[PDB]
4 protein chains.
Amino acid sequence: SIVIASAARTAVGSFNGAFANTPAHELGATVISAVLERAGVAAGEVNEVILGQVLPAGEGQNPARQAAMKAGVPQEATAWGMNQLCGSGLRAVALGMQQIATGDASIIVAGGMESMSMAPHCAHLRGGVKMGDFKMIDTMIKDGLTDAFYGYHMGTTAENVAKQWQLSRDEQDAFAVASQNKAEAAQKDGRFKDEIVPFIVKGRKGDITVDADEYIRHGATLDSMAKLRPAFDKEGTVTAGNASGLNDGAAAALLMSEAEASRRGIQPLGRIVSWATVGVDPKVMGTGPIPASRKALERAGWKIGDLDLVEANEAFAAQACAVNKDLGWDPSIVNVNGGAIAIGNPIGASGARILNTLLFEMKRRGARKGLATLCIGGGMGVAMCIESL
Amino acid sequence: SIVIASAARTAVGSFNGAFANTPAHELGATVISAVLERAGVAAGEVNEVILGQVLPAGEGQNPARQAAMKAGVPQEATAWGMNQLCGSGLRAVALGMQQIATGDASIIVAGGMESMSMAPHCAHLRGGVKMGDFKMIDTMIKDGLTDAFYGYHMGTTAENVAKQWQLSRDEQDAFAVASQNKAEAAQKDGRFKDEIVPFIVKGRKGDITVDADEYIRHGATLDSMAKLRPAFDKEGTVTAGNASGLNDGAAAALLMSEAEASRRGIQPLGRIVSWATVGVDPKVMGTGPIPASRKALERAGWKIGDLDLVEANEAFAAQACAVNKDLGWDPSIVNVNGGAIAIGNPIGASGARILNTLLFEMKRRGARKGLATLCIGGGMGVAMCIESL
Amino acid sequence: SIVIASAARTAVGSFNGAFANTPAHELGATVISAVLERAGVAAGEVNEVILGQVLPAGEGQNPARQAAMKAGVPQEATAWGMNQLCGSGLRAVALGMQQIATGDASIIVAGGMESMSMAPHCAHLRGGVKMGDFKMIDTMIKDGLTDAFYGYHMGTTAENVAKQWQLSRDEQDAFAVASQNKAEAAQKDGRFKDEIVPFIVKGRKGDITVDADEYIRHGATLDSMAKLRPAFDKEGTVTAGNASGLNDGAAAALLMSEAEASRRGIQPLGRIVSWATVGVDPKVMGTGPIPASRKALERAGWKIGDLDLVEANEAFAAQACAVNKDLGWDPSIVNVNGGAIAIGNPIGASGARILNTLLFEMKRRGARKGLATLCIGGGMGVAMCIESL
Amino acid sequence: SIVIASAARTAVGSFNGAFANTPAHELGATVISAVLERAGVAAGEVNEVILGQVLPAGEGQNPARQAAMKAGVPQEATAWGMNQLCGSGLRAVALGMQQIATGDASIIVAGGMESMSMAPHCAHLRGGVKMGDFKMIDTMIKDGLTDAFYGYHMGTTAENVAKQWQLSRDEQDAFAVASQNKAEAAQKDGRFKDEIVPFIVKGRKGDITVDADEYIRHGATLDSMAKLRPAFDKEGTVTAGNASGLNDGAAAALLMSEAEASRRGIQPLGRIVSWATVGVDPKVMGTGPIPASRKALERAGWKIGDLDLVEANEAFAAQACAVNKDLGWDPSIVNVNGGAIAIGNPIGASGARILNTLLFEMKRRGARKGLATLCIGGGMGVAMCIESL
Ligand SMILES: CC(C)(COP(=O)(O)OP(=O)(O)OC[C@H]1O[C@@H](n2cnc3c(N)ncnc32)[C@H](O)[C@@H]1OP(=O)(O)O)[C@@H](O)C(=O)NCCC(=O)NCCS
Ligand SMILES: CC(C)(COP(=O)(O)OP(=O)(O)OC[C@H]1O[C@@H](n2cnc3c(N)ncnc32)[C@H](O)[C@@H]1OP(=O)(O)O)[C@@H](O)C(=O)NCCC(=O)NCCS
Ligand SMILES: O=C[C@H](O)[C@H](O)[C@H](O)[C@H](O)CO
Ligand SMILES: O=C[C@H](O)[C@H](O)[C@H](O)[C@H](O)CO
Ligand SMILES: O=C[C@H](O)[C@H](O)[C@H](O)[C@H](O)CO
Ligand SMILES: O=C[C@H](O)[C@H](O)[C@H](O)[C@H](O)CO
Ligand code: NA
């Protein structure tokens, strides 16, 4: 009754790199028209555009609408952004599906977008500062990366999950090296070409087409990996080697009923059989995908062994190992083309990002059942099982 | 089948006034706690918390989650923020309603929360400013009050509507006084008492309890209303006097299934019979609730004259006068207790604000079928039909 | 040799008080015009204007020249600013004297000006801030009041002196109340009228003439002084009450040779007989007036007992007391009309402010020998000896 | 009477180049240490340090004292900063001479230092902006390079001069290419080695020694110069190419009486025979060197033709050409090793920069009589005459 006709995503850019000066809605616009032409559906035929996005400060009114309008979606349609942190990009898609499961809409474009590069610094200033220094706050760190309850970085909560799971620095780096190698191989073997839609970075002094993930490091090695020093805990295990990076990107999916796609002669990349969102202790948020995926499975009624393919977002090596280690699913079907550690973590769009990677892989290998999950700041997690046709 | 067990709202604060230094989430929490108590539900029974919010920069990760946590809702539950501008507060309810209607949740706390006082200035400084002056941007205006396509204020889109609907300065001034006087009377007669849950402005040097909409000016003389000068157009028709204002606040409703409240023995404030959101020409965004209301009525099978009461958000005196004249609903049953012009307009919370006013004035005079509606920047409208039982 | 033909100062404004929005060069222009008028000297005759000023950030190119031009000093004259911290306004007078002594000028206007209220906050943003909070620095605090070697406020140097000289909280408070009561008495008797030139603060809703020192506290009590909390150390003895304030103002002197004043028939306020500047340990900068005053006295050929009047700037009660204790001059001849604790301390203008007060009191009482001296952040003192003609 | 015992300057760094993150006082301390070492004079013998500096915002209290203390000049000596714009570094040397002439000091280190790269952006925020964007002001542009009376850049004053003296774009471009080619030749030949002291930029990942002027363009062509667009007036003649640059550096001279140098057995770089400063119209400030140089020559009792070598600072080709035209000195003796168009223009330092270049070239070629002169924003010139011992 509710399928995903098509999907697509920009490449993931590196912090202050290829998209260092590109507003999120511009990446979003690209993804909106991309899915449109991939589904063979017109813009005027879109109901609503649902775009998760964690860091909008200063981009102007409702970037979801900015995105929709640039993309070519008519004013007659509606649009909005939503925030479940790095669970936004995927939640948005479950949100999109309900709209149609309720009869409120027929066709929805949903995903997420983020320009971590463009996130400004800010200060509350209306009162005036009679005297003394004041703080210009990094909205990226403050609003995206810092736990509002304990005051420390997500990274720290990985330190807590790690310590909790007795996960060694070596096993973490061990996971980190794999992700880079998997992601590297896939990229050079064009396993990303399908899902990536090139983005044209406009420039007075020449234009540049970006159609590849510039954050994947070629020839990652265990040896060079262990040379790095702790990033968060001065005597901790987490490093800029086994932690996800800061990135820019966008991704999305076209949503219509299964009877709707049929008329259009469209062959959907999957059907949503369920999803779930669950809460855990913020100190150890990285564990959230456990209850998340374990509810999704219970709803779809699937068994952890029945899953063919899974994409479990790689915020931190520590939390990934722990997630997999507990759910006990086949390691060789997890992040087949690499994970966020390598591809990047554009928070807002990560949920739609890994979604694409998931779907376009289920197709090229003939996978039927899958699952895409993510952990969330504040102690949450989002799930969704996909059932190819 | 989907009802609003209870609903509460803080008094609307004035700009830099009552809640000048109070974080939106602190405001939200009050509301969340209140709804639970007013219904009789316990915070631990809460599935998810949904809070619209347009201006959260620098408030830290997912202030929605922050609201639920401070309010008592355990780490088990989920929470998120969403953004549909001034329709955020009402949209959120339609969202929460959907979580249940899709059999995804059991109990939802939905509403909006806003601190336009605590909105900061920002700049993107990552790349650095090589040479020359730059602007620190007021997020409240940039992200909340300015059109992203034309670059002018919502006050100018109202100018557009006033000229295209030919509404004179006198006419608009008339509606402004009318809404003010109604606000002045409805308040003194304690008609706002039920909906308002007092907020405790914690102070190191003197604690303060606020439970009265302070933005309402007493004795609104039509004379001084025609003395002010245009605030947007150097010779326009819109002024501070006939335009809505900057305000703080949080407002919300508890949502469960009609069958759910049945067991709890709760006397419902009403059942949601439909809702809708439609886009209109950006330049004239004010005309949003016009097709948004016909849509919701169309869905509900109700005729405009069948309405027993109406809350049309007063963004401006022009858009207001325009919405009524076209929809042709009895002007006597619209904003019986006043409107945004006099009460205040907490962008993200406004949708719930008026929603609350709707449900309590319905119970007081004994209405069965009403409707709340708001216009949304970028050119959209949101509407929802409420049936008491 | 070189005489002071005339002098003038503005009243001293309180922090963000009377001159809250008045650029320093506007205050300076009024004092330049006053010295000229008082001496019967035309602006066209001025060779150079030299104005000490510690915090000119944002005021534009060379405020000394802006003030001179505003006063009608011809484009063919020159002007410059300089900075020896609180010593600036007196050092400028010494530098002006030297222009005449070496034959490079005939007529100099010299003193200082300062708008502590108008000093901005700042940040170096050229290299960009890739990630993480950064401070907006209060230039008043950072460039005016913080020791660059130890990183603590001048107030902390005040505590160092109090500890070293064993100066009790009670002794410091008595000194402070005494300063206030002397300043209040002098103000009431009219003793600041001769020195002050009124300043017209321009305004759309009326101009305001300022001609009284607004910082002086009328009816200051020892009880309220004693109840103040320490402002720089939890276990300290320096407070808001016994420290000087943050203030705006300007002050100057018109100089020329003694022979020149005779040809003009001017009766000068005094002959510059000697000056000196010497360094001390930054940790006890408040002791600077000791070696500087001794050196100046040595250069003049005077004993301490030879002095008839002294202005020793009151940066803090603690240092003012150390200085008086070490020099041993009769306290009854020092700051006889009160000092900076009562009158204010606009940094760059202070040394010329106290020179004004000294000069006009010498004239009033017929004192023959005077000395002005100030302490200087980073460990210096400056002193000047003046003899009546 | 007063001689320059020794001198030194840092290489001049490009805007945001080698010294992008080096506070001016660090450059200053290296040049102070250098003049001491070059003269055989110990830091403990220094009486005062005087350093021109136009842009010290955010550097902390009195950077002049910071430089001196860092170079080991004792706490008992004194130090101060001054500002006569581009004239500062040369004026400080005349001021330092005057300390010795009046018998108030024996040993002075004087010059200037400037970090245009480190100059911050600022805003006055004590009052408090209620609502809306505000400007962060580039202190370098506002306080260093904008005329205070006319509101336009020094570059516009150059256009004013180009029109009044009828200087074609082609003439200004030829001048600029010649400055570069002369500077490139001198650099390659080693003629800046003597004057330059190397500066060590401290880096966590490696110290870098800077001993070459990095702004000098190697192989500058007329074709590329001719292709540049006017930088200040769309129909003007002044460009990035024929204007001086924005730069960082410091430079100084060690001063003492001729009798003192003899006792020490020092062979001085020169005797200071005269100096002068004079004002002109701000609109044509680049002409200041004309009356200043003429006044200095009169004071020296020298004819223009008596000069053997000239350094006339190249603020802009237009003004440098006008200066040369009006004075009529042989252009073959002016800026023989290139000027500021090629070498850079670290404003507060520039006057002592060109003094250094002058002294070492006089020494090498055996020139008896030299003159250094600079133009000054706001309408001023400064010049100094030097004779070999
Ligand atoms: C001491 C200092 C930090 C205080 O500044 P501040 O943060 O504004 O604190 P205030 O000046 O507002 O004083 C605070 C309180 O003490 C009071 N107070 C000050 N003097 C008082 C007196 N003589 N009697 C009674 N109360 C007094 C205020 O009225 C005030 O009351 P409030 O808080 O209810 O309004 C500041 O003035 C300063 O730094 N002075 C020294 C500056 C300097 O070093 N210059 C160069 C010298 S080297
Ligand atoms: C003129 C000025 C505004 C330009 O600086 P800017 O805004 O940073 O721009 P640039 O310096 O990079 O110059 C721009 C271009 O010309 C080039 N250029 C400069 N000199 C050149 C030359 N001699 N030949 C060929 N190209 C040259 C650049 O490489 C550049 O090309 P790009 O933009 O594609 O990279 C600035 O240097 C200035 O204000 N100078 C005057 C300073 C002053 O007034 N001092 C005191 C005077 S009293
Ligand atoms: O007035 C605005 C327009 O109606 C819309 O922007 C348009 O329909 C779409 O963007 C598609 O071109
Ligand atoms: O108290 C010590 C300082 O002098 C300042 O008061 C402090 O640094 C400000 O509160 C913020 O800069
Ligand atoms: O866990 C309970 C059930 O087995 C599942 O919800 C099932 O898969 C669906 O009802 C669809 O068949
Ligand atoms: O072969 C010639 C050179 O490469 C020159 O540098 C070039 O022609 C000019 O600089 C163009 O402006
Ligand atoms: Na001076």
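Counting starts with 1 at the first residue shown.
Each Cβ is built from the backbone N, Cα and C atoms, and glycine gets one as well.
Here D:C86 (mutagenesis position) comes close to D:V54, D:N313, D:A315, D:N345, D:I347, D:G348, D:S350, D:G351, D:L374, D:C375, D:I376, D:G377: these same-chain residues lie at least six apart in sequence, with C-beta atoms under 8 angstroms from its C-beta. Residues annotated as active site, acyl-thioester intermediate in Swiss-Prot: D:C86.
Annotation source Swiss-Prot lists active site, proton acceptor at D:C375. Within 10 Å of the Cβ of D:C375 (mutagenesis position) there are 33 other Cβ atoms, across all protein chains.
Sequence-distant contacts of D:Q61 (mutagenesis position), defined by Cβ-Cβ distance under 8 angstroms and a gap of at least six in the same chain, do not exist. According to Swiss-Prot, the mutagenesis experiment D:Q61 to A (Swiss-Prot position 64) carries the following note: Slightly lower activity.
Per Swiss-Prot, mutagenesis D:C86 to A (Swiss-Prot position 89) is noted as: Loss of activity.
Under its mutagenesis annotations, Swiss-Prot gives D:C375 to G (Swiss-Prot position 378) the following note: Loss of activity. According to DSSP, D:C375 (mutagenesis position) is assigned to a strand segment.
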Q) What does DSSP say about D:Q61 (mutagenesis position): helix, strand or coil? A) coil
Q. Among the mutagenesis positions D:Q61, D:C86, D:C375, which ones place their CB within a distance below 8 Å of a chain C CB?
A. D:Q61
Q | Mapped DSSP class for D:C86 (mutagenesis position), helix or strand or coil | A | helix
